[PDB]
Amino acid sequence: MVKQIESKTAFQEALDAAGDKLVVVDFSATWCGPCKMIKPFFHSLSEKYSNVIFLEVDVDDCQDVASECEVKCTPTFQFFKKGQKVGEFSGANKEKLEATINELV
């Protein structure tokens, strides 16, 4: 289910094909280690939550989208709905994702 963005024009379409179901983005680096080290946690949800949408952005080949959210520390989790930001929390905290999803579920 998870999907990696590509550019700005894309980041838009994704939010347009995700209907309105929870849309949680994972702004982190794919090249870095400790960043993609939290993958078996955010990426393993593609099976558990089959109704929620999950996206992944690389702050290296898509800095255009990262610099758009004005991030300040990776990894940075963002919440989008209908194409509007409703939640956003950064930190290497993965156990927070779950509960957080229960927030906009």
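Every residue number used here counts from 1 along the chain in the order it is shown.
Each Cβ is built from the backbone N, Cα and C atoms, and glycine gets one as well.
Features as listed in Swiss-Prot:
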type	residues	note
ACT_SITE	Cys32	active site, nucleophile
ACT_SITE	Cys35	active site, nucleophile
MUTAGEN	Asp60 to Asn	Loss of pH-dependence of dimerization
MUTAGEN	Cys73 to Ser	Retains its reducing activity
MUTAGEN	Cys73 to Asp	Strongly reduced S-nitrosylation of CASP3
Residue, out of the recorded positions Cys32, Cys35, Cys73, whose Cβ gathers the largest set of other Cβ atoms within 10 Å: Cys35
Neighbouring C-beta atoms (10 Å sphere around the C-beta of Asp60 (mutagenesis position)): 12
DSSP three-state assignment (helix, strand or coil) for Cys35 (active site, nucleophile): helix
Among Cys32, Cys35, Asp60, which are recorded as recorded positions, the nearest neighbour of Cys73 (mutagenesis position) by Cα: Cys35
Cα-to-Cα gap, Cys35 (active site, nucleophile) vs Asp60 (mutagenesis position), nearest whole Å: 12
Length of the line joining the Cα atoms of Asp60 (mutagenesis position) and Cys32 (active site, nucleophile), in Å: 10
